[PDB]
Amino acid sequence: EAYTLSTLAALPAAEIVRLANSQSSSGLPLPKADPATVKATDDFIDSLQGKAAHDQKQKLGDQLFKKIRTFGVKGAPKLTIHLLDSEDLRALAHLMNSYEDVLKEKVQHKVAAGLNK
Amino acid sequence: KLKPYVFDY
């Protein structure tokens, strides 16, 4: 099992990140993450713990929405909401900040199902 | 406020 980008993006964010962090990343189509970026992402998500769910998703959504807009994909608010409601917030944030290519491919899966309409 | 989440640009 060599994942393609597309089959990898079909997994939940938490599992993509688990695979990325496993020593056994034998051939995964992911770049090596920048540790300072990873720490900044985890500190940001740490700062959301304890807040109302809407506020956590608004705060991550602000950044995720901007990221999806840079992909050139229409319907970015609806895609952002769907991702915030279907993915682990921390892992989703790591896709956003460290694994942009698999995030765009995950977004393409969503566009193919009409979830941006 | 954050009822759905709101992203303006």
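All residue numbers given for chain A refer to Swiss-Prot; the residues shown span 676-792 in order.
Looks like X-ray crystallography, 1.7 Å, at least that's what the header says.
Every residue gets a Cβ built from N, Cα and C, even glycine.
The domain 'PABC' (A:715-792): residue composition by secondary structure is 61 helix, 0 strand, 17 coil, according to DSSP. Annotated domain 'PABC' per Swiss-Prot: A:715-792, in sequence order, evidence recorded as sequence analysis.
Contacts of A:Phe740 (mutagenesis position) defined by a Cβ separation under 8 A and a same-chain sequence distance of 6+ are given as A:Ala751, A:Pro752, A:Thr755, in order along the sequence. Under its mutagenesis annotations, Swiss-Prot gives A:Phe740 to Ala the following note: Leads to a reduction of RNA-binding; when associated with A-743, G-751 and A-753.
Non-local neighbourhood of A:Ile743 (mutagenesis position): A:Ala751, A:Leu754, A:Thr755, A:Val782, each in the same chain, at least six residues away, with C-beta under 8 Å from its C-beta. According to Swiss-Prot, the mutagenesis experiment A:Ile743 to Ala carries the annotation: Leads to a reduction of RNA-binding; when associated with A-740, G-751 and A-753.
While the structure shown retains the original residue, Swiss-Prot records the mutagenesis experiment A:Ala751 to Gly with this note: Leads to a reduction of RNA-binding; when associated with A-740, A-743 and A-753. Note on A:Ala751 (mutagenesis position): other Cβ atoms within 10 Å of its Cβ, all shown chains, come to 21.
Swiss-Prot gives this note for the published mutagenesis A:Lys753 to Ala: Leads to a reduction of RNA-binding; when associated with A-740, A-743 and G-753.
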Mutagenesis positions satisfying Cβ distance under 8 Å to any chain B Cβ, from A:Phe740, A:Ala751, A:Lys753: A:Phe740, A:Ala751
Under 8 Å by Cβ from A:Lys753 (mutagenesis position), same chain, sequence gap 6 or more: A:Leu790, A:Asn791, A:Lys792
